[PDB]
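**Q** One structure, as structure tokens, below. Some questions next.
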Number of protein chains: 6
Amino acid sequence: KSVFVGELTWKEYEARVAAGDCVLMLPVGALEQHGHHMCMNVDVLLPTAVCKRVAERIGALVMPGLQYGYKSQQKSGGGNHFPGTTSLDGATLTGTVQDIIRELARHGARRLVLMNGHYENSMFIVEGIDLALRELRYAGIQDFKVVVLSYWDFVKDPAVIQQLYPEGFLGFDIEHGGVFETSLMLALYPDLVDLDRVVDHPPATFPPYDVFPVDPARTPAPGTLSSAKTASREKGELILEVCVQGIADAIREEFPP
Amino acid sequence: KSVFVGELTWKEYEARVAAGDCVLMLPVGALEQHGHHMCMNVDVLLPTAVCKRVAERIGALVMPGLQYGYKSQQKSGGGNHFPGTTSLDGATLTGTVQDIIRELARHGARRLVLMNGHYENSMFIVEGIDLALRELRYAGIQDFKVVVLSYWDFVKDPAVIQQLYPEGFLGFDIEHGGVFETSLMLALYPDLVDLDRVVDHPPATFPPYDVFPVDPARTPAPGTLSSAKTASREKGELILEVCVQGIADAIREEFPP
Amino acid sequence: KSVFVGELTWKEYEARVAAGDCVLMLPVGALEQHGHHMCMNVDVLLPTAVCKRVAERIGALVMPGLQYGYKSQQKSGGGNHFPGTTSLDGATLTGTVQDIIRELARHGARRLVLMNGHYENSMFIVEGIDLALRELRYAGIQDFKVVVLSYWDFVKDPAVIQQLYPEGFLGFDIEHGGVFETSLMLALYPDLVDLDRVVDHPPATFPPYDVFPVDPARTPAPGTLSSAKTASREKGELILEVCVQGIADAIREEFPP
Amino acid sequence: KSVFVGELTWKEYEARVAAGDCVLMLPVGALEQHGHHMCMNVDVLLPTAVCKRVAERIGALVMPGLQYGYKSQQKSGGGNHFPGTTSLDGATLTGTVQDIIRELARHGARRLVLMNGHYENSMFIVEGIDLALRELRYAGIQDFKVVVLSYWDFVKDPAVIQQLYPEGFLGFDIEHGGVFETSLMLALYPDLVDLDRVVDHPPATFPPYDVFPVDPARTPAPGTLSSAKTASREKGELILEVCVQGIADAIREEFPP
Amino acid sequence: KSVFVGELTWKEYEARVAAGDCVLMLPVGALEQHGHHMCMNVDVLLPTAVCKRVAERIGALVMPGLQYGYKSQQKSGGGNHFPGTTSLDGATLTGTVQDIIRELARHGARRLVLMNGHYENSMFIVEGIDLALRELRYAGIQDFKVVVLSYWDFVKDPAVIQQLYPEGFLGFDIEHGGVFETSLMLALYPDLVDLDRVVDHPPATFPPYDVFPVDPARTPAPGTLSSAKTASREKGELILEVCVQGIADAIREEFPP
Amino acid sequence: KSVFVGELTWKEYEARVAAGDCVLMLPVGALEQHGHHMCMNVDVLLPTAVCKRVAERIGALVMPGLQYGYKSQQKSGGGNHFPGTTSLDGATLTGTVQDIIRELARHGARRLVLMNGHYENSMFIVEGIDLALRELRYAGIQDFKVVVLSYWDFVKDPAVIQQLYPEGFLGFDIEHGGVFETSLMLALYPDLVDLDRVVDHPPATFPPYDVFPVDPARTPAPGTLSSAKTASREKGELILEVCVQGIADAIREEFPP
Ligand SMILES: C[As](C)(=O)[O-]
Ligand SMILES: C[As](C)(=O)[O-]
Ligand SMILES: C[As](C)(=O)[O-]
Ligand SMILES: C[As](C)(=O)[O-]
Ligand SMILES: C[As](C)(=O)[O-]
Ligand SMILES: C[As](C)(=O)[O-]
Ligand SMILES: [Mn+2]
Ligand SMILES: [Mn+2]
Ligand SMILES: [Mn+2]
Ligand SMILES: [Mn+2]
Ligand SMILES: [Mn+2]
Ligand SMILES: [Mn+2]
Ligand SMILES: [Zn+2]
Ligand SMILES: [Zn+2]
Ligand SMILES: [Zn+2]
Ligand SMILES: [Zn+2]
Ligand SMILES: [Zn+2]
Ligand SMILES: [Zn+2]
């Protein structure tokens, strides 16, 4: 009926897990400012959309996504001084991932794909996985396998990059509310993007270090780390296809039928 | 426009908070089995739906809802031994609520309505609020106000109850996947309900005590605590309006514009 | 000798546990204001007294009671803003329950009755039990059984309620320092109750929601949620025999020799 | 007319704290094996008894005692491998002390005397105090003062030691269930002591290091670290009076009127 | 005398802090496998050596370094399945950083440079800083400034990269026990590096995702992610001067006299 | 050729552990003021020096030492109000010890000697050990043995004490920056001691209780608890050999081949 676990009855879910090779996917996002031109739930919407499409291709199921993520960092997300951005402490995010894995194992599930959509989440997701696997080991369970990834890492083909950045690629480091996400949003949730509001400032540049308390003067006023002026639905559809295809293939490789 | 914070840009959010009487609403649900006839994200869908309607009428905003809640208890949700049900440890839920309040305070927001949709969440939501307010006090903030409630508590009117349970009301204690929720779902998400699957068993009853480890034999096989056979969109619509109107008035009273 | 573990030598205790079917009882109370007419250790004294009597009747033992419980809530205990009331954070209470169960398992005990006397403790006791049972499982122990209850839940019989509330029962929700506890104290510790100090105010009434920071104005001045003016030692003796008999029978059922 | 906070109404407590010079005392014990001749709640009973007598002489109030303490260590309490002994994890004890100090400060109290009765508790009580004071500081409170002491430390005077130990004193290192404690119990709770069970074994001695997992063979079979055969009521009455007087003086010195 | 705080008397340290503009530097490393050719304390030795030289150049002091860091990750450090590697859980590392910052603030210090030498530590160092700064804020301190950096990030000049990697720079992703660290060790601790033990395997290549439990088969047998065959003392001297010069300038900029 | 794990390659370490009888030693110190005449890293340097010499004699290996320890206490370290002293919270130190033991067990190691050099660390090291052993049990490991000791406890022989304190030994209670440690430092790191700066003040003494917030006036201005004027290299060389020999024998006794 649906690839979303939340829309299934427990009997339907139980039956899918009973199959023996059931793959579950968990989107991990954040509520974070994304400039003057885009909504703040982008980091949840994108990995969730990708999960949905991948799940439909490989016959997987998608768990409710984590709506709040780790604190936004200046050099990757603009900084946690912006209003709207609502961040969790590291222990909180870590504990959430850990609890979910513990429960999935209780269900009998043994295959999980954690799809991150918020850069800063990475290491806390990692600690959550480790702490959960540690407990499972104490419970005599060592066959639970986890694949963790950030969907954008699948866009590495030079050909695609050239098509996405005709004037050259500066790296994902400045991709917060920039061309990459804005394009994907234009292809998935266009009504949540107001391109005319984009502030066309030069790419953010930082020295090889970080400063705390976060200094607002060091992040472009709009919150974006690069201009999304050249973003488009076409680019978004290209990104989506590349991500969906590459991830579906990776999951097939790691969790063969 | 949208009443969902996640769909706003940080500038739009900032402007609403800048108004001075901005009311924020946070749905807190769970992924929990709800019988053979209904999906598992009910505890998220319902309080979120009520929040949306209330927010539209009073000019409030709704934060992304918490998808996972505390462990299901036998006497209220059937028990955490059911597959599908994916629960958090108490410290995790408490920490999530606490972090969000801390961040909302940072934004300059001072009015929050926590709408619970999962009975078992209550005390951990309470602790999250207390710990957060304790920190705000240390930070020199004492004007942050929180109103917490479970939407179903607003169905008090005997006339309404009579209209909802023409055969006599047995209490909310057995209302897990029963008439109350099923009726709401029939009016909001009919495609996520199939009354034909309803197992018409007698209302669950228990002795005045609890037993751990949870014993599956003490919970009706389907997971429901009462039959939803008499559920109807009509009953659902009545319930919805009653809750929306009552909650809207409660908020107008506690957070006068 | 005694039914109190603290009054036994480790040799005696060891011998009792060696019986193989030894039942242990742990009272969990609190230090909380109980109006102008009763002392603040009521939530410890009452469950302890019930445990003592039940333990004597069925041959069980009683562990030292927890003297401090979770934060008093307005709608059930008046609120944590009252002086005298000395509350623990949830993690502290949960951890205390968890540590004790771990230790009892180490002793070889496998049967525990947790008798709550402070309404607000419930869910934290529940979490303590779950976390402890989780650990025991990792330790290879799955035969530890726990029965958790609040002594007042055993007073259900309409004929009993009738005698206790001839003018009509309004529910346990207003029973903080009211007729129920005051009657029990009059029968158990008359010297710690001064009925002449009772403030006969109308029953506390609240809207279908909760407000934080707790608003002192919403709780009856004396701290009571209802008047104990009609309390009596005779009503207390009835309540005691009903609770002792009901609980004793419950334990015989769950923990047969 | 009680010195115990638990036996006072919140109004009586409030009035005493309103004096502005109220001294509060918190007994901290443990449930620990104490040989074949004595009960296990000794570490709670003694400091409580001393607190009662001191409070009566200086006009102080006594808080409910902590019934469970830190894990028993071989060289001082016999070891945590003994049945009956029910110990808390360090974080639990620390958190308990921290929570109480926070609440007492909320009451407006500013003078606390923690009376330890279980040697192993010391450092966790210290951490609890430090964490609480750090927190009070954030709340703008720096006038909260705490005095921590173990009643036995007030038995210094060689003259007194002479009477207690004629054949020479050997330090409190082996004073667990020995002459010192048994004598106090014979004077306070003789019904909880049976010298006819005292195993007259040689004083326990250990190498200059500790071993974990704890080795049972390194602790005298009885659980005691020294024989209490020569214990007596007379000796107890001596110790008691010396401790009560000495401690009362110290409190008058630290919390001068 | 020495730039190491540990080798100063508390009087000397106090005098330096009393200067009002004293900069403290804290090396954060790890105990981790570094192939067959280098010792396991490299992540401590390197940042410490850089701090030493930077401190001497701009007159700062160096705090004792953190010897244990976060769990080694496959794609960055080879994996935590290797023997020798001794890692801390995230909460432990975060808490250590938090504690030290709190203490330095107590000293009156307000300038800190956290120099990371183990890639995986980064986000836990960040959380330590945030939690510590949050507390300081509660204490009324908002003038404590922190500069966090990984020393290798200062080697970015194209001309410098060309010299170090004439064949072509493949990126820092594969720099664990490779050319970069080995060259530095050759120049700083030649006796702890045996280049003749280097296993000249192809650069480690990984798909755009991570797998847990870590699969030993996915990491080159030696533990290195790239061959240090072309490492040299001369390349090390170049890296050292670039790092020391770049970092010293950064500190002069962020912490002017 | 090195006894330090940090200076070994993972292969060398692996080989030593593969033997099956490898003994590991973990120095646990602190950064703490030690008067006007000595450096602050003393508590790390001494236990480490002893570990090195013991390891060389019995064939053990020395892990990187813990540089930061628990808060300094007035009666033993002068107090945590002194500048320079940088202390961890109890949970942090406990967690660090716990994580290391967990990792060593993962390596296959099963014999650990924890050598404390900072008195105040004791109980938190104990808790870390207990929590780790508890975890190991859940993992099916019960053959991990730990020996905890403070190197100064092996210096008790009257013949030795006589030479060290020919004028009378007052106990280790006042041994903070006194003759004992200063003598060891004069023998191991004379450059880190300026005996001319010693403040020949009378031995510190305190009432039989503690006060918090710590009162500065109760600690000798210098920070020392006893004058080290009597210190000498010869005395240190005596202590060193005594400890090294005693500890080596103790280890041979507990971890026999
Ligand atoms: C830099 As991002 C995709 O977490 O906004
Ligand atoms: C008892 As319910 C509304 O949380 O499923
Ligand atoms: C509501 As009550 C029995 O915990 O005071
Ligand atoms: C050594 As004791 C007084 O804590 O039993
Ligand atoms: C990748 As590294 C410098 O932490 O070994
Ligand atoms: C009393 As000490 C050796 O920890 O300074
Ligand atoms: Mn993001
Ligand atoms: Mn529910
Ligand atoms: Mn109560
Ligand atoms: Mn004891
Ligand atoms: Mn590393
Ligand atoms: Mn020390
Ligand atoms: Zn984003
Ligand atoms: Zn529901
Ligand atoms: Zn009560
Ligand atoms: Zn004792
Ligand atoms: Zn490295
Ligand atoms: Zn020292």
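Just so it is clear, chain D uses Swiss-Prot numbers, and the residues here are 3-259, in order.
From the backbone N, Cα and C atoms, a Cβ is placed for every residue, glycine too.
Copied straight from Swiss-Prot:
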type: BINDING; residues: D:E34, D:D45, D:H120; note: Zn(2+) 1 binding site
type: BINDING; residues: D:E34, D:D45, D:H120; note: Mn(2+) binding site
type: BINDING; residues: D:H36, D:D45, D:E183; note: Zn(2+) 2 binding site
type: MUTAGEN; residues: D:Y121 to A; note: 30-fold decrease in catalytic efficiency
type: MUTAGEN; residues: D:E122 to Q; note: 700-fold decrease in catalytic efficiency. No ion in metal binding site 1
type: MUTAGEN; residues: D:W154 to A; note: Loss of activity
type: MUTAGEN; residues: D:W154 to F; note: 340-fold decrease in catalytic efficiency
type: MUTAGEN; residues: D:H178 to A; note: Loss of activity
type: MUTAGEN; residues: D:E183 to Q; note: Loss of activity
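Distances, neighbours, how buried they are, the whole picture for these features please.
**A** Long-range Cβ proximity for D:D45 (Zn(2+) 1 binding site), meaning a same-chain Cβ under 8 A and a gap of 6 or more residues, is found for D:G31, D:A32, D:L33, D:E34, D:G71, D:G119, D:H120. Classification of D:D45 (Zn(2+) 1 binding site) by DSSP places it within a helix.
Of all Cβ atoms in the protein chains displayed, 28 besides its own lie within 10 Å of the Cβ of D:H120 (Zn(2+) 1 binding site).
Sequence-distant contacts (6 or more apart, same chain, Cβ under 8 Å) of D:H36 (Zn(2+) 2 binding site) comprise D:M42, D:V44, D:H178, D:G179, D:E183, D:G225, D:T226. DSSP classifies D:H36 (Zn(2+) 2 binding site) as coil under the three-state reduction.
The C-beta environment of D:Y121 (mutagenesis position), restricted to residues of the same chain at least 6 apart in sequence and closer than 8 Å, consists of D:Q75, D:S78, D:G79, D:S152, D:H178. When secondary structure is read from DSSP and collapsed to three states, D:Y121 (mutagenesis position) falls in the helix class.
The DSSP secondary structure for D:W154 (mutagenesis position) is helix.
The local packing around D:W154 (mutagenesis position), expressed as other Cβ atoms within 10 Å of its Cβ over all shown chains, amounts to 21.
Every protein chain shown contributes to the tally, and the Cβ of D:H178 (mutagenesis position) ends up with 30 other Cβ atoms within 10 Å.
For the recorded site, D:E183 (mutagenesis position), the DSSP three-state label reads helix.
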**Q** Provide the number of Cβ atoms within 10 Å of the Cβ of D:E122 (mutagenesis position), excluding the reference atom itself.
**A** 23
**Q** Which residue, out of the recorded positions D:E34, D:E183, shows the minimum number of other Cβ atoms inside 10 Å of its Cβ in this structure?
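**A** Output over recorded positions D:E34, D:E183: least Cβ neighbours within 10 Å is D:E183.
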**Q** Using an 8 Å cut-off from the Cβ centroid of D:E34, D:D45, D:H120, can you name the remaining same-chain residues around the Zn(2+) 1 site, in sequence order?
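**A** Here the non-site neighbours turn out to be D:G31, D:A32, D:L33, D:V44, D:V46, D:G71, D:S74, D:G79, D:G119, D:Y121, D:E122, D:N123.
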**Q** Quick check: which same-chain residues outside D:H36, D:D45, D:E183 lie with their CB within 8 A of the centre of the Zn(2+) 2 site CB atoms?
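**A** Going along the sequence, the neighbours come out as D:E34, D:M40, D:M42, D:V44, D:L48, D:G119, D:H178, D:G179, D:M187.
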**Q** Could you tell me which of the recorded positions D:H36, D:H120, D:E122, D:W154, D:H178 have their C-beta within a distance under 6 angstroms of some atom of ligand 7?
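**A** None, as no Cβ falls under 6 Å.
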**Q** Through the lens of DSSP with three states only, how would you label D:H178 (mutagenesis position)?
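**A** Assignment for D:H178 (mutagenesis position) reads coil.
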**Q** Against chain C, with Cβ pairs under 8 Å, which of the mutagenesis positions D:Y121, D:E122, D:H178 show up? Give them in sequence order, please.
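**A** Qualifying residues, whose Cβ lies under 8 Å from chain C: none.
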**Q** From the Cα of D:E122 (mutagenesis position) across to the Cα of D:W154 (mutagenesis position), what is the distance in angstrom?
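**A** The separation of the Cα atoms works out to 14 Å.
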